[PDB]
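Beneath this line is the structure, given in structure tokens, with notes to follow.
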Amino acid sequence: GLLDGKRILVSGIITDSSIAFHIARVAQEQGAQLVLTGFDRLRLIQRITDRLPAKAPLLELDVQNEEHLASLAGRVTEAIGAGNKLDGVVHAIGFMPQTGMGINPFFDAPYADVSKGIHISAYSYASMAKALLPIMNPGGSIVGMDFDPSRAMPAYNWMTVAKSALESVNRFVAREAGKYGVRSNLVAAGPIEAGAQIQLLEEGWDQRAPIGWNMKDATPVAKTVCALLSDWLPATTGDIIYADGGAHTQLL
Amino acid sequence: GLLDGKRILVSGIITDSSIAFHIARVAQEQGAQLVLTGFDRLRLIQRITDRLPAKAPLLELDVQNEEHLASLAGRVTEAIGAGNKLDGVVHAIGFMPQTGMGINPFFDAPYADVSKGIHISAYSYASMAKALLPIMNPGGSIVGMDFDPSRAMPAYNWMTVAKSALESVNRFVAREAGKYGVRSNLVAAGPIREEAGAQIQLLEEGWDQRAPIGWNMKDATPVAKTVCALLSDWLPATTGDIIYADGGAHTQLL
Amino acid sequence: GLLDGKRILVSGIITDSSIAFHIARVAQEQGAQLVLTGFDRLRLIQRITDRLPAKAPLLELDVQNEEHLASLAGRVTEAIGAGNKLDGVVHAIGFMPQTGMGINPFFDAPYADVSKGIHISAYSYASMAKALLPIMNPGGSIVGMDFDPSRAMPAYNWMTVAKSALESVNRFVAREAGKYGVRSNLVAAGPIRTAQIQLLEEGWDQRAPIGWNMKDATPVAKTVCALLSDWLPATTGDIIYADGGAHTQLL
Amino acid sequence: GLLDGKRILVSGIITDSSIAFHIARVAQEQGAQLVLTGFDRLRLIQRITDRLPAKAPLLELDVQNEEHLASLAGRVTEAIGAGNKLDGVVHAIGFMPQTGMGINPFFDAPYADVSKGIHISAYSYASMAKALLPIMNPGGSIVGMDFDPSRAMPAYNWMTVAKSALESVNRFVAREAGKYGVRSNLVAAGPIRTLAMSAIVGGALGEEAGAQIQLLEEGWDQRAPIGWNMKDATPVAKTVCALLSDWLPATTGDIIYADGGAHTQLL
Ligand SMILES: NC(=O)c1ccc[n+]([C@@H]2O[C@H](COP(=O)([O-])OP(=O)(O)OC[C@H]3O[C@@H](n4cnc5c(N)ncnc54)[C@H](O)[C@@H]3O)[C@@H](O)[C@H]2O)c1
Ligand SMILES: NC(=O)c1ccc[n+]([C@@H]2O[C@H](COP(=O)([O-])OP(=O)(O)OC[C@H]3O[C@@H](n4cnc5c(N)ncnc54)[C@H](O)[C@@H]3O)[C@@H](O)[C@H]2O)c1
Ligand SMILES: NC(=O)c1ccc[n+]([C@@H]2O[C@H](COP(=O)([O-])OP(=O)(O)OC[C@H]3O[C@@H](n4cnc5c(N)ncnc54)[C@H](O)[C@@H]3O)[C@@H](O)[C@H]2O)c1
Ligand SMILES: CC(C)[C@H]1OC(=O)[C@H](C)[C@H](O)[C@H](Cc2cccnc2)NC(=O)[C@@H](NC(=O)c2ncccc2O)[C@@H](C)OC1=O
């Protein structure tokens, strides 16, 4: 019972193979009471989140919608109880149009597309924190998903730029969260005619990781998120935890 | 004559108190032939660029207009000569609305404002490179201006996020520029000249104190010389990198 | 029961205010079976380890002593059982002569002193890992103690050089540990109390978004225990910062 | 010239092909007056330094010898002139016994060997700075040679640990040098094909070691946006000279990467 009696909001569940689905699954197994967030296909999300070990209320949240954000805190409290507060927040939201990641050349991505990607992947981490910090308990934890953007790589393109922005956003969210006695951290996960480029990237990851890396298994990264949601990392804030097999510490 | 016979495009001159003004001044002193770019007040910018040691053609460039960027290659070539190409490109444009930096709380900056800031301060480094790489010579150099965003600090707020984005953009611009035999680097400068006033005072005082060789905020010439060192042939194996012209303050805790 | 049924070797307990004592205390509370290591004042150390919630065998280990190394693991297996193996290793060993840190100028530290410091503070992480990896279970964890050496600072001097070496040693220990299915990580702690030393120690509290209490070693001990658990299984050759987030903030 | 009228101390010239030789060659071409340092094979180094474009005095310096360090400054001043001071120092000294790098397992390197390596590769950067800072002019520059140790890699082993120690030493040397108005920086070079490096590619260390280093060198050129030529030391020599010049005056305690941009690229 690592997360026993903790109220945790989990965003980004779209499929049963989503890291957010495994974070929610592992958190419930560890005794956490969950609140879930869905963006567009809510009835589809409801049917995915029915396969979770325990029942949890599903709330609508389009992170680009100002009204959804301004009402989020009220809707969460109605779902957990008038006098109850959140102990954790999981930001597992990421988006970049295909012009900004994949086959499309880096220079050919229009700003409107990259901006939408930065809005959803980086700015929204601050939006969700602004909306939920007033309904969070001291000793609380905000966890976001990152993909190590310290070095450029093919096909990830503008999504790497959005993750660099996200890391910087996290350092500032930590400053704001600190006032509430809440921690804010990121988990940098390993990977979970541009098909050849991503194959090269995935093969290289397992090769570099001293303990190896299984791309078809999201549970080691879900456990890391849960470790950050627990009271077992209480002096860690504005930081990045690498759940990538230790591949970022190895050149070859 | 560090930059002797080099054709260099310099963006971001609006006043003579700018780093872009000193980069242009130092580059001309080192024998570089310049092409200059201005945003809106071209009449006032032409008056400012007259304070530069030598004459240089002025071209209008609003980095948010895809019409100006598409034209750039054609406009720069007619200013330097039909058969001549650029040897250097200086990106010295940076903007963030006051909602994104200063006194305004970090959470109170609307996305439209932060997006405009990221567009001008980060995305435009890729826009300018896309437009100018086809008219650049091998051994060429693209330089951008940065402010170390690795750690959060007061007031800088969303400009720190835009600079983090710029660093990432630079690593990708290096990949594209490499195909032309062109280098792409950023120069991370130290600070250049009631609560907000006290915070910035603390940041500037701390910089000089941390810097092993000290830091003079009223002097932009050590950072302009660093940009010129990157525009030269003296750093030929450096790309996708950040050169710190901050007195060594980023390597020191206290 | 975060560490339930885990056999963990803990080094560096010399006092009741040491991080190593609190790691051992927290680990026992979480259901871990411990093996302890002592360097010199082993009679005094035994009287300190009696203040631990549960009984644990104390073994002699001078990290500069070649015979103590290589005899270590055989002595561990006799203490835990012939068929039992270790699940965790805590390296909480650090030393630098006063010529290498404090008031003495950086240039005035002789190599013999800095070398002794690097031997005990950095090289010994590889020595302890070499000796204990053959008696470690897959899913195992090796944890070392670090103090962020990425930037120079007053007084820390050659100890900063030894921690930079330690960080590099840990990336290589991870490569070796990986073939046993064992993780190797460092915990970079904020200042822990035991003018120039005072000024630095107060900066951390102001920079840390959640603040920093130098008189409390329990948040750093819990971080070590989180690394010893199965809750960070994809983390290796890494550094976890338990400094209140101070390293992510300029001011 | 870039270095016109500058007095520069250059250490580590042992072969007519090494980085220290090209630094010295490029510096002399740029108008620098040099002072050279030699380890043991003095008469051999003297005829290797005769290949340099201009004549330069050669001084004996065993970096592990306390007496050689204590007399250093006096010997340099006698070679340049009683009233003249040094404008630059180039530390191009690096050593690690084969127990600490190559085929030998990481855990099998004895401390005495790794310590000798750290003494020569890292500690000596501070030793040379201590000895030469009192005879250095303000605006001066100290440059050391590095190989990016931020990530572990095959064969480099304890030399990576010595290199990590060197970067930390450099940040503290910058603090000391700052008092004299002198900068201290490291140049992190990409892989350079030295006499030993060619031999390991040929298979002097075996098939496995030969394959590992080939993988490391091939990967470097592939990662480098502008490519990487291991047989050419001149781009790294020019970077050292850029740091010795007045064109990077606000850079200290830092690392300049002359590795083709490889360290900024994952793939
Ligand atoms: N898959 C990997 O290899 C990997 C590696 C590291 C990090 N990550 C990160 O993990 C997170 C989860 O992504 P994933 O890869 O598991 O895939 P995913 O498809 O499961 O998650 C992305 C989610 O973003 C949500 N989203 C998109 N636009 C939104 C909007 N406007 N409002 C609210 N939510 C919106 C979608 O509903 C979706 O659930 C992302 O931040 C991603 O960048 C993934
Ligand atoms: N001031 C400091 O303390 C400091 C420190 C480190 C780095 N820098 C950097 O130095 C660089 C030079 O700027 P500065 O310090 O002179 O400040 P600045 O306020 O003068 O920069 C604004 C510049 O951007 C241009 N610009 C704005 N919007 C534009 C648009 N849409 N299209 C095209 N051009 C546009 C303006 O014409 C102007 O030249 C900046 O990138 C800044 O971030 C400054
Ligand atoms: N104290 C702090 O503020 C702080 C901050 C960050 C990191 N750390 C690190 O944490 C570790 C332990 O810290 P602590 O608070 O317990 O202090 P400590 O004084 O108890 O740690 C030093 C230990 O080294 C041991 N030791 C010395 N020489 C030895 C040898 N030859 N063989 C074996 N052991 C030997 C001693 O027995 C002693 O317990 C150290 O490595 C230290 O650098 C401490
Ligand atoms: C056997 C094997 C480990 C081999 O490894 C390599 O060649 C690596 C992959 C790489 O190519 C770097 C590239 C380089 C060369 C020079 C400087 N910095 C980086 N080589 C070095 O680091 C080499 N160093 C020195 O010659 C040296 N000389 C002067 C000052 C410090 C010094 O460390 C040695 C230590 O290395 C080897 O022989």
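In chain B, numbers come from Swiss-Prot; the residues present are 3-195, 209-269, in order.
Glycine residues also receive a Cβ, built from the backbone N, Cα and C atoms like all the rest.
Taken residue by residue with DSSP, B:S20 (NAD(+) binding site) is part of neither helix nor strand, so it is coil. Marked as NAD(+) binding site by Swiss-Prot on the basis of experimental evidence: B:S20, B:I21, B:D64, B:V65, B:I95, B:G96, B:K165, B:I194.
Cβ neighbours of B:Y158 (mutagenesis position) (same chain, under 8 Å, six or more residues apart in sequence): B:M103, B:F149, B:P151. What Swiss-Prot records for B:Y158 is substrate binding site.
Listed in Swiss-Prot is the mutagenesis experiment B:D148 to G, annotated as follows: Confers pyridomycin resistance. Has no impact on the susceptibility to isoniazid and moxifloxacin. 14-fold decrease in NADH affinity, while no effect on catalytic activity. Its own atom aside, the Cβ of B:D148 (mutagenesis position) has 23 Cβ atoms within 10 angstroms in the protein chains shown.
Mutagenesis annotation in Swiss-Prot: B:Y158 to F, described as 24-fold decrease in catalytic activity while no effect on lipid substrate affinity; the structure shown retains the original residue.
Record note (Swiss-Prot) on the mutagenesis of B:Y158 to S: No effect on catalytic activity.
Under its mutagenesis annotations, Swiss-Prot gives B:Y158 to A the following note: 1500-fold decrease in catalytic activity while no effect on lipid substrate affinity.
Under the three-state DSSP scheme, B:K165 (mutagenesis position) falls in the helix class. Around B:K165 (mutagenesis position), the same-chain residues six or more apart in sequence whose CB sits under 8 Å from its CB are B:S123, B:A124, B:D148, B:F149, B:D150, B:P151, listed in sequence order. In Swiss-Prot, the entry for mutagenesis B:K165 to A or M states: Loss of enzyme's ability to bind NADH. The structure shown retains the original residue.
Quoted from Swiss-Prot, the note attached to the mutagenesis of B:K165 to Q or R states: No effect on the enzyme's catalytic ability or on its ability to bind NADH.
Under the heading of mutagenesis, Swiss-Prot lists B:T266 to A and annotates it as follows: No effect on catalytic activity. Loss of phosphorylation. Does not alter growth of M.tuberculosis. Of all Cβ atoms in the shown protein chains, 27 besides its own fall within 10 Å of the Cβ of B:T266 (mutagenesis position).
Highlighted here would be the mutagenesis positions (B:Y158, B:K165, B:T266) whose C-beta falls below 6 Å from ligand 2, but none qualifies. Candidate binding-site residues: B:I21, B:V65, B:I95, B:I194. Fewest other C-beta atoms within 10 angstroms, B:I194. Flanking an unmodelled run of 13 residues, B:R195 and B:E209 have Cα atoms spaced 18 Å apart. Proximity to chain C, taken as a Cβ less than 8 Å from one of its Cβ atoms, holds for B:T266 among the recorded positions B:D64, B:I95, B:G96, B:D148, B:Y158, B:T266. Under 8 angstroms separates the C-beta of B:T266 from a C-beta of chain D, among the recorded positions B:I21, B:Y158, B:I194, B:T266. Rounded to the nearest whole angstrom, the C-alpha distance between B:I95 (NAD(+) binding site) and B:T266 (mutagenesis position) is 26. Residues within less than 8 Å, Cβ to Cβ, of B:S20 (NAD(+) binding site) and separated from it by at least 6 positions along the same chain comprise B:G14, B:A94, B:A235. Sequence-distant contacts of B:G96 (NAD(+) binding site), defined as residues of its own chain at least six apart whose C-beta falls under 8 angstroms from its C-beta, comprise B:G14, B:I122, B:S123, B:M147, B:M161, B:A164. Residue density at B:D64 (NAD(+) binding site): 16 other Cβ atoms are found within 10 A of its Cβ, drawing on all protein chains shown.
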